[PDB]
Number of protein chains: 2
Amino acid sequence: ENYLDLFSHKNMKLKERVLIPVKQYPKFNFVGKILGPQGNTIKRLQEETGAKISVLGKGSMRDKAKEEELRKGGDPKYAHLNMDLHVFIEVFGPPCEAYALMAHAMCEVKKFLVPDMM
Amino acid sequence: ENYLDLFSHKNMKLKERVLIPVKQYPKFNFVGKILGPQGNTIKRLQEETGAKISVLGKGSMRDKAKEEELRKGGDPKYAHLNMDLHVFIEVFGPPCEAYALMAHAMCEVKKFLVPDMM
């Protein structure tokens, strides 16, 4: 119901939208740093954590033109381009595995979004 | 809103109700094993994981009499004695810390609820 059953055949899902903190770090280029050259960082990042991890929202493609054009076209896949710029973490698994994965991805992503942490 | 802000001053909360699997293990005494003598296991368990962890529902006190009496009295604190027998994990913290704690407690509790796991 609201309960987790450990013996359920369904996986659980955890999803989180973490805001990229552009307000706190107005000039830091998060989107570049996270994606990496040709998207290698976020590829690696996904591979290391076992989570699906996406940069979404206004600024996510760093091509004000292309972004404008895709929104204007009305296509629902690009609907996210209107939202605040954010990292979207999605994991699935049995409860223990899912929380572990979310925790792993959450903590790796924190490292990117709080870039002057000690 | 639905977003996590890493710089929010509010902690987040994660709560989960995990069913003790009495159906799958009809004779195994989960409640005893989890609480421990004098409640030391669950004390330790909470201390090791950093989570609040409670056994709730019918069977949680293993005193069919006392349980009956407390429910019958109508006091709202004992309302849970009607629910399926379950472990209730609650954690608070900033996102990375919260998921880490939930993950830790979830996986420790799994060890108690799937007692013949390899």
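We're sticking with Swiss-Prot numbering for chain A, so the shown stretch reads 143-260, in order.
This deposition comes from X-ray crystallography, 2.8 Å.
Backbone N, Cα and C atoms are what each Cβ position is placed from, and that goes for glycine too.
Swiss-Prot lists A:171-197 with the feature domain 'KH'.
For the mutagenesis experiment A:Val229 to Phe, the note given by Swiss-Prot reads: Disrupts binding to poly(A). Decreased binding to the BCL2L1 mRNA. Loss of function in BCL2L1 splicing. Changed nuclear localization. Within 10 Å of the C-beta of A:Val229 (mutagenesis position) there are 27 other C-beta atoms, taking all protein chains into account.
Under mutagenesis, Swiss-Prot gives A:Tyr241 to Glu with this note: Fails to influence alternative splicing of CD44, NRXN2 and NRXN3. Taking Cβ-Cβ distances under 8 Å and a sequence gap of 6 or more within the same chain, the neighbours of A:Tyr241 (mutagenesis position) are A:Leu156.
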Based on DSSP, tally up the residues of the domain 'KH' (A:171-197) by helix, strand and coil. 19 helix, 4 strand, 4 coil
